[PDB]
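> Structure incoming, see below.
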Amino acid sequence: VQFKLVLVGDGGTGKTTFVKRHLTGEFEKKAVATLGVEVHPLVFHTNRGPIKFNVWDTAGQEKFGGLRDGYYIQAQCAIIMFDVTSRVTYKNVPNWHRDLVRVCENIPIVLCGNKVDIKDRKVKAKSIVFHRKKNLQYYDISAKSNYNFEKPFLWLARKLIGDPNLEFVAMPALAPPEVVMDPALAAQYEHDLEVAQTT
Ligand SMILES: Nc1nc2c(ncn2[C@@H]2O[C@H](COP(=O)(O)OP(=O)(O)O)[C@@H](O)[C@H]2O)c(=O)[nH]1
Ligand SMILES: [Mg+2]
């Protein structure tokens, strides 16, 4: 079965673009009009069987402050997103994490810095520290290129199932890349996180 996943972060960070990479989850999405949400059934296939993350994507109301309690309620996991080309989105991560945990106190949470395909990166590995204090997991991602798409969900699945050896045995069908994520740049970004991490 299944887990409610809430996807939060400033307007314009690429939450909608992200959740939409998973093609069947977009085709089978369900409206929850009473809370201004579209729930996308993101199925992933593990060595322990199938897991379904029901990802709750807003209809843009985060542009105007915290979300309603009904949005967060009964969430079993979360992704907090920021835009690595917009420093204020990173600065707002504490506010999202507070908005989130007030309603969902013991859930696994991953932090994702999106748009790493844009050449002029502002929030670099050296400054990404918020996950460390809260012992949350961080990934760089690029929704438009599918780069690291599966990472946040694999880390959440390991935490929810309590199996640090879980693996995905097949990739979901994803929208074809709309930008190129340069493999050398990606490698260097992962390296920089590793090097920031040993500090
Ligand atoms: N370059 C780049 N642009 C992105 C990416 N994800 C989203 N965008 C752009 O960011 C803008 C806001 O994306 P949206 O998904 O609507 O963000 P939301 O408001 O957080 O749901 C749109 O112009 C997107 O096309 C990405 O990975 N790379
Ligand atoms: Mg959106």
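Quick note: numbers on chain A are straight from Swiss-Prot, i.e. 9-207, in order.
Structure method, as recorded: X-ray crystallography, 1.8 Å.
Yeah, the Cβs are placed from backbone N, Cα and C, and that goes for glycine too.
These came from Swiss-Prot, pasted as-is:
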| type | residues | note |
| --- | --- | --- |
| MUTAGEN | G19 to V | Blocks DNA replication; when associated with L-69 |
| MUTAGEN | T24 to L | Has low binding affinity for GTP and GDP. Almost completely abolishes interaction with BIRC5 |
| MUTAGEN | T24 to N | Has low binding affinity for GTP and GDP. Decreases nuclear import of proteins and RNA. Stabilizes the interaction with RCC1. No effect on nuclear location during interphase. Loss of activity in triggering microtubule assembly at mitotic chromosomes |
| MUTAGEN | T25 to A | Minor effect on the interaction with the alpha phosphate group of bound GTP |
| MUTAGEN | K37 to Q | Mimics acetylation; enhances the nuclear export of RELA/p65 |
| MUTAGEN | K37 to R | Decreased acetylation |
| MUTAGEN | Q69 to N | Unable to hydrolyze GTP. Increases binding to BIRC5 and promotes exaggerated spindle formation |
| MUTAGEN | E70 to A | Strongly decreases the relase of bound GDP |
| MUTAGEN | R76 to E | Probable loss of interaction with NUTF2. Loss of transport to the nucleus |
| MUTAGEN | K134 to Q | Loss of normal mitotic chromosome segregation and defective mitotic spindle orientation |
| MUTAGEN | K134 to R | Loss of normal mitotic chromosome segregation and formation of sister chromatid bridges |
> Of the mutagenesis positions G19, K37, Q69, which one has its Cα closest to the Cα of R76 (mutagenesis position)?
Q69
> Please check the mutagenesis positions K37, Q69, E70, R76, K134 against ligand 1 and give me the ones with CB under 6 A, sequence order.
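Not one meets the Cβ criterion.
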> Among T24, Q69, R76, please name the mutagenesis positions whose Cβ is nearer than 6 Å to ligand 2.
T24
> Of the mutagenesis positions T25, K37, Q69, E70, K134, which one has its Cα closest to the Cα of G19 (mutagenesis position)?
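Looking at Cα distances from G19 (mutagenesis position), the smallest one goes to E70.
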> Please report the Cα separation of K37 (mutagenesis position) and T24 (mutagenesis position) in Å, rounded to an integer.
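Roughly 12 Å, rounded to the nearest whole number.
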> Would you mind listing, in sequence order, the residues at least six apart from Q69 (mutagenesis position) in the same chain with a Cβ closer than 8 Å to its Cβ?
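Counting only residues 6 or more apart in sequence, the Cβ neighbours of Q69 (mutagenesis position) under 8 Å are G44, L75.
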> I want to check the contact list for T25 (mutagenesis position): same chain, sequence separation of six or more, C-beta distance under 8 angstroms. What comes out?
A151, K152
> I'm trying to understand the geometry here, so how far is the Cα atom of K134 (mutagenesis position) from the Cα atom of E70 (mutagenesis position), in Å to the nearest whole number?
28
> In sequence order, which same-chain residues at least six apart have a C-beta under 8 angstroms from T24 (mutagenesis position)?
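Residues satisfying the criterion: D65.
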> Using all protein chains shown, find which of the mutagenesis positions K37, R76 scores highest when you count other CB atoms within 10 A of its CB.
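The residue with the most neighbouring Cβ atoms within 10 Å is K37.
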